[PDB]
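One structure is given below, encoded as structure tokens.
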Amino acid sequence: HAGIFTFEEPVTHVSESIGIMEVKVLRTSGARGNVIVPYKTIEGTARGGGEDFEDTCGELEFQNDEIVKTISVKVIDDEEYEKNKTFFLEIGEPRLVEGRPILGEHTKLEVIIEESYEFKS
């Protein structure tokens, strides 16, 4: 009953102008105990280091009876263009804080950054 942890979905589209992207991690099928879920960003065709996004990583702590947490990623509205602009988040194996918590269905998330174009009326 410690929980099965998952992203909402495996692929998401966000605007280049979103500013802050808030990625959810859900705990399903049990919320007993304090658990951490490691996470990280990984570059795809989109670049980190504040080019298209700011890299981030850490451990999300779920307290007893807590079932949703948020990872906030800075998305930079890069003036430069790609046909398909992607990066990823991943969750890693959960750990009890000193049953067993595990990963569920969506453990990798592809983020597609959608580009918009400036036209004048």
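To match Swiss-Prot, the residue numbers of chain A are left as they are there, and the shown ones run 533-630, 699-721.
In case you wondered, yes, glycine gets a Cβ from its N, Cα and C as well.
Database features, via Swiss-Prot:
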| type | residues | note |
| --- | --- | --- |
| BINDING | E548, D610, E612, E715 | Ca(2+) 5 binding site |
| BINDING | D584, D610, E611, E612 | Ca(2+) 6 binding site |
| MUTAGEN | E548 to L | Abolishes regulation by micromolar Ca(2+) |
| MUTAGEN | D584 to V | No effect on regulation by micromolar Ca(2+) |
| MUTAGEN | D610 to V | Abolishes regulation by micromolar Ca(2+) |
| MUTAGEN | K617 to E | Decreases affinity for Ca(2+), but retains regulation by micromolar Ca(2+) |
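The recorded positions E548, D584, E612, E715 differ in how many other CB atoms lie within 10 Å of their CB, and the one with the most is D584. In this chain, no residue six or more apart from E611 (Ca(2+) 6 binding site) has a CB-CB distance below 8 Å. Within 10 Å of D584 (mutagenesis position), counting C-alpha to C-alpha distances, fall the following of the recorded positions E548, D610, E612, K617, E715: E548, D610, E612, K617. 68 residues between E630 and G699 have no modelled coordinates; the flanking Cα atoms are 14 Å apart.
Comparing Cα positions, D610 (mutagenesis position) lies closest to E548 out of the recorded positions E548, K617, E715. Taking the centroid of the Cβ atoms of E548, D610, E612, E715 as the Ca(2+) 5 site, the other same-chain residues with Cβ within 8 Å of it are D584, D609, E611, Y613, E614, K617, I713.
Contacts of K617 (mutagenesis position) defined by a Cβ separation under 8 A and a same-chain sequence distance of 6+ are given as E548, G576, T577, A578, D584, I712, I713, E714, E715, in order along the sequence. Apart from the site residues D584, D610, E611, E612, the chain places the Cβ of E548, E583, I608, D609, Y613 no farther than 8 Å from the centroid of the site's Cβ atoms, the recorded Ca(2+) 6 location.
Within 10 Å of the C-beta of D610 (mutagenesis position) there are 17 other C-beta atoms, taking all protein chains into account. DSSP assigns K617 (mutagenesis position) to a strand.
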